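Reading through the structure tokens given below for one structure.
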Number of protein chains: 2
Amino acid sequence: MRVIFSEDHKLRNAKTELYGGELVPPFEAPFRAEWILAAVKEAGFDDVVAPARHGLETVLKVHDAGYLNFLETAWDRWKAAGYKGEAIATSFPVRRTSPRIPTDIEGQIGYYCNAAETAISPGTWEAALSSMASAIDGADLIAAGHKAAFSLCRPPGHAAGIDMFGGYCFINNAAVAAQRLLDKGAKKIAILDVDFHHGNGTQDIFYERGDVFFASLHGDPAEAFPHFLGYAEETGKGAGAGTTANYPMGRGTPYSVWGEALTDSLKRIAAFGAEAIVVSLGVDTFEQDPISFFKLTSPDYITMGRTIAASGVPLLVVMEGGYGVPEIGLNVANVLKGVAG
Amino acid sequence: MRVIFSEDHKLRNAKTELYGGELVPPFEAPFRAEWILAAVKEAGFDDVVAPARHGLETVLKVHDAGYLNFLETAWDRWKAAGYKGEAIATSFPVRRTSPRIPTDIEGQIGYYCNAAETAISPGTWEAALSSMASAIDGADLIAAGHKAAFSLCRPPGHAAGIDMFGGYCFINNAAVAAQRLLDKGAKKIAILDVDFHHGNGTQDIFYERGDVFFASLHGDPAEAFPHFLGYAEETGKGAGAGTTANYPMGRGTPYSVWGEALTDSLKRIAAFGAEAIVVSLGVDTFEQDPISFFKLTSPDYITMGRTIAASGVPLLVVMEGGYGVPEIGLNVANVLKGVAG
Ligand SMILES: CC(=O)NCCCCNCCCN
Ligand SMILES: CC(=O)NCCCCNCCCN
Ligand SMILES: [K+]
Ligand SMILES: [K+]
Ligand code: NA
Ligand code: NA
Ligand SMILES: [Zn+2]
Ligand SMILES: [Zn+2]
């Protein structure tokens, strides 16, 4: 399968992440794409192409225009405000707060943010557009008739909502891909999120959209980021009722339990009538991933890919989470190998 | 007037504060109480006394018990979780999020927090309880017949809402004092927040209570912390409709303009029929304050104190903001001087 990848992902290289009460090197670092690209390549997927340039038309159908405008100039305004560190939100619109949007950069960053563990830095906006472009190019391949394609997106996007960034995400690549397929002729598209963390961002974008189905398997929000979304009870709202399916699971979950959730999610996706599935692939469910508590092994990733591919509909894999361990590449390569059959 | 003060305020000595994308020494540090206490004694207010022992009965009538329970063991759990730095929230329940409460320490801290700039540290809970004791003791002085008294609270409390901490606040001292006065036999009490920042926590606590009136003068939330509450349109709700009065003002506001808002706010308080007024005094409105944009001069605090005492009802002054310059003590003392007459 073709691999879409942009070298400009490296433009995203913030030096700080708020974690455990300290500012440390980001977990979502550039080396991630390097090892993944290397592993999938030696796995046989070496047909790598750079993404083409794309306007904001597609992304403007899933993200708030004010949010996008904010991101594009955030760093400039933050630096111009006299701040020494990187752009990190401190005040947030939580319970019982006014819905008004602030004017100052310090207020707007909080308004447009769901998590302070993600800082905006020079290049974030340009890197984010390159990652979005990889997703759009992968979608076009599927629309062109390709059975499978892999967009090595970075930074990831599943935690980015309609009008908020966080979880190392700014532009929801999987959401753009999905919208792009609809724009190309599809009437129903599904997004399957196997990243360890819930795709709060993606859920938000399609919560009231009936033409898109969202299924996510993730660590139980009651005890894993993002914490405030991902509960089984959330199934959609209004025009999008019944199009959201969450499968929260607890610590130590083995593939034997995870796989069952996967099987059920694919059953709901089949019933929905998805013409294609955008897969938000996160290999952070690995038993050896530092910030996660699932116990899947490398071989399970081959099963995962094979199973999703058995849906019989075209597949677009979009890269998301997966950290630390040098096996992130192997695990991503295994999913693709599983899809190839 | 008598001065209620506690040495256990020192137990709150956080080492980090997320400001400008960096972890720097907290603006709200112990030296603040030292400078203020010395200045009030200097001005003749040397009758300082330590607060008596008080239970949680009063505070339980204004704060959520789940929230209070959370604060008492937040630092312990945080450390047991293996985190190096101090307890700082990263994930927050923002727009379109679930109302569910997480079970993990990392999730609960975000759930019970409105601003990431405030960190929980060893001794914060005990420090917060002493500051609340001083407020209660001050309240009883007013209930006993005193025309005025000063509760030198630290940490501050006006940013602490019903079930959330932030803005250097954990327990709403002014709210507890107001509640205490009502428990002593009062039917209608008012809180006047002159601190530079909006009293978002105080507003939240009494938003739906008709027995308490809340008036606040503060930097326009569109460009001043907390950024998500403090607009003139917020006048109350349900059982407490019409009991909230916000006066947001722009950058560089001098006493010439600020004075008019004070006058109107006192007029509404009188029309409400307040039997006593708790005054949340923050001197961060000073032209030299490092994090505020108002332009009050030190003499203006004398005029302010006098104008408020001219209300003709008992006054309980509760310390809040005021940072950087040592003049904070002079400004606070000038208010007590204006009030004393
Ligand atoms: C795209 C993505 O997978 N992002 C991960 C979200 C960051 C989780 N925050 C770290 C806190 C752990 N204690
Ligand atoms: C009780 C009180 O006075 N709290 C003040 C809270 C300060 C907000 N953080 C500073 C934001 C400017 N960058
Ligand atoms: K997921
Ligand atoms: K105020
Ligand atoms: Na939907
Ligand atoms: Na009220
Ligand atoms: Zn993840
Ligand atoms: Zn203040």
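Placement of Cβ uses the backbone N, Cα and C atoms for every residue, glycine included.
Copied over from Swiss-Prot, here are the features:
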{"type": "BINDING", "residues": "A:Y19, A:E106, A:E117, A:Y323", "note": "substrate binding site"}
{"type": "BINDING", "residues": "A:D195, A:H197, A:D284", "note": "Zn(2+) binding site"}
{"type": "MUTAGEN", "residues": "A:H158 to A", "note": "Reduces enzyme activity by 97%"}
{"type": "MUTAGEN", "residues": "A:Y323 to F", "note": "Reduces enzyme activity by 99%"}
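Sequence features, as recorded in Swiss-Prot, placed on the structure.
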residue : record                 : DSSP (3 states)
A:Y19   : substrate binding site : strand
A:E106  : substrate binding site : helix
A:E117  : substrate binding site : coil
A:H158  : mutagenesis position   : coil
A:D195  : Zn(2+) binding site    : coil
A:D284  : Zn(2+) binding site    : coil
A:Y323  : mutagenesis position   : coil
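Comparing A:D195 (Zn(2+) binding site) with A:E106 (substrate binding site), their Cα atoms are 31 Å apart once rounded.
For A:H158 (mutagenesis position), the same-chain residues lying six or more positions away in sequence with a CB closer than 8 A to its CB are A:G167, A:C169, A:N172, A:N173, A:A174, A:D193, A:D195, A:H197, A:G199, A:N200, A:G201, A:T202, A:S280, A:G282, A:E320, A:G321.
The Cβ of A:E106 (substrate binding site) lies under 8 Å from the Cβ of A:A81, A:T90, A:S91, each of which sits 6+ residues away along the same chain. When the CA atoms are compared, the binding-site residues lying within 10 A of A:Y323 (mutagenesis position) are A:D284, out of the candidates A:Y19, A:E117, A:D284. Calculated from their C-alpha atoms, the gap between A:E117 (substrate binding site) and A:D284 (Zn(2+) binding site) amounts to 17 Å. In this structure, the binding-site residues A:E117, A:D195, A:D284 were compared by how many other Cβ atoms lie within 10 Å of their Cβ, and the smallest count belongs to A:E117.
It is 17 Å from the Cα atom of A:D284 (Zn(2+) binding site) to that of A:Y19 (substrate binding site). Cβ proximity to the Zn(2+) site centre (mean Cβ of A:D195, A:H197, A:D284, cutoff 8 Å) flags the following additional same-chain residues: A:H158, A:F196, A:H218, A:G282, A:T285, A:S292, A:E320, A:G321, A:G322.
Checking the recorded positions A:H158, A:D195, A:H197, A:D284, A:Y323 against chain B with a Cβ-Cβ cut-off under 8 Å leaves nothing.
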